[PDB]
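A.B. asks: After the structure tokens below, expect a handful of questions from me.
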Amino acid sequence: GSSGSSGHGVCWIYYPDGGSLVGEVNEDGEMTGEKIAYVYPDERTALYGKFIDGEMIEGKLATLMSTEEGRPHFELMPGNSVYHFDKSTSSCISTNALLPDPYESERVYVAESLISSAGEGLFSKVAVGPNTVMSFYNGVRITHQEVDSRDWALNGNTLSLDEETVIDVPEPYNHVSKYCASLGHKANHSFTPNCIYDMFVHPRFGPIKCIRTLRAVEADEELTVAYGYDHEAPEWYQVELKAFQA
Ligand SMILES: CCCCCCN(CC[C@H](N)C(=O)O)C[C@H]1O[C@@H](n2cnc3c(N)ncnc32)[C@H](O)[C@@H]1O
């Protein structure tokens with residue numbers, strides 16, 4: 001009446017790894033909707049689409065073009081590439097083993113390693129700064145007991161994830177033609193690495209490890225990482241180890 005007259009809120013959840021969830025939350029404050037997005041650590045590559053409580057139901061490849069007062073504008077990338085939360089188990093590595101991670105695909109590729117008799121290695125596509133997430137280490141999730149209690153000829157692709165879980169990429173998935181959803185396992189070992197394994201929360205893969213650079217790397221530099229066995233360990237390692245003090 002006798003008073004002057006006149007005539008919604010976006011939320012960002014950042015992970016320690018630099019990735020993030022973004023959208024409007026529902027009445028209960030959960031990331032639920034069809035306009036929710038996950039944003040890779042480059043803060044431009046995105047998976048936009050349907051999410052229930054932060055879990056990706058249907059993420060379409062997208063680019064974060066700009067942000068205005070916390071409100072992100074997304075723009076769909078060309079194609080039919082869609083992604084969903086697809087956490088592996090102890091026997092299922094992926095529901096779409098041949099569906100590449102789009103972020104990884106821009107940064108790494110697999111070629112023959114420069115380290116002799118190392119096999120294949122992982123290489124960069126891009127000159128980047130230190131601390132750049134480059135690649136993802138996904139695989140099946142088996143316990144420390146199963147791993148530790150079997151031969152070393154089975155553990156060439158095992159990477160401890162935490163106190164409870166080891167990640168493995170077992171036969172035939174060590175072949176790029178059978179599994180290329182993630183490529184972290186293609187990085188060979190150096191006692192003078194340019195990367196580390198690091199924690200990562202992936203919208204498709206769940207909690208896993210990634211390869212993150214320790215420093216600047218050139219386009220086409222081989223990406224290496226210290227495997228970190230205890231001082232037991234495979235022969236080539238034990239051999240490379242002793243052949244390093246010099
Ligand atoms: C705990 C870390 C888990 C990820 C390791 C996976 N692979 C690397 C990928 C392998 N080049 C391949 O083409 O599937 C390691 C295998 O590659 C060779 N390799 C890795 N680094 C090497 C080095 N510095 N020297 C010789 N051989 C090496 C050995 O045959 C390993 O079993």
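Count begins at 1; order follows the chain as displayed.
Cβ from N, Cα, C; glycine included.
Pasting the feature list from Swiss-Prot:
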- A118, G119, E120, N188, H189, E240: S-adenosyl-L-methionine binding site (BINDING)
- 106-228: domain 'SET' (DOMAIN)
- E112 to A (Swiss-Prot position 220): Increases near-attack conformations (MUTAGEN)
- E120 to A (Swiss-Prot position 228): Increases near-attack conformations (MUTAGEN)
- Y137 to A (Swiss-Prot position 245): Significantly reduces the monomethyltransferase activity but increases the dimethyltransferase activity (MUTAGEN)
- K186 to A (Swiss-Prot position 294): Significantly reduces the catalytic activity (MUTAGEN)
- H189 to A or G (Swiss-Prot position 297): Abolishes methyltransferase activity (MUTAGEN)
- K209 to A (Swiss-Prot position 317): Induces a reduction in methyltransferase activity toward TAF10 but an increased methyltransferase activity for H3 and p53/TP53 (MUTAGEN)
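I would like each feature placed in context: is it buried or exposed, what are its neighbours, and how far apart are things?
C.D. replies: Of all the Cβ atoms in the protein chains shown, 19 others lie within 10 Å of the Cβ of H189 (mutagenesis position). Secondary structure at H189 (mutagenesis position), as computed by DSSP, is strand.
Around the Cβ of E112 (mutagenesis position), a 10 Å sphere holds 11 further Cβ atoms from the protein chains shown. DSSP assigns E112 (mutagenesis position) to a strand in the three-state reduction.
The DSSP secondary structure for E120 (mutagenesis position) is strand. Its own atom aside, the Cβ of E120 (mutagenesis position) has 17 Cβ atoms within 10 angstroms in the protein chains shown.
For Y137 (mutagenesis position), the same-chain residues 6+ apart in sequence whose C-beta sits under 8 angstroms from its C-beta are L159, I167, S182, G184, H185, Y197, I208, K209, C210, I211.
Same-chain residues at least 6 positions away in sequence with a Cβ under 8 Å from that of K186 (mutagenesis position) are, in sequence order, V110, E120, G121, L122, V176.
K209 (mutagenesis position) is surrounded by 24 other CB atoms, counting those within 10 A of its CB over all protein chains shown.
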A.B. asks: If you measure every Cα to Cα distance among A118, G119, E120, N188, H189, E240, the residues said to bind S-adenosyl-L-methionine, what is the biggest one in Å?
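C.D. replies: Taking every pair of listed residues, the largest Cα separation comes to 17 Å.
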A.B. asks: Under 6 Å from ligand 1 by C-beta, which of these mutagenesis positions make it: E112, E120, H189, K209? Sequence order, please.
C.D. replies: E120, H189
A.B. asks: Gap of 5 residues, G7 to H8: Cα distance in Å, to the nearest whole number?
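C.D. replies: So the two residues bracketing the gap are 16 Å apart at Cα.
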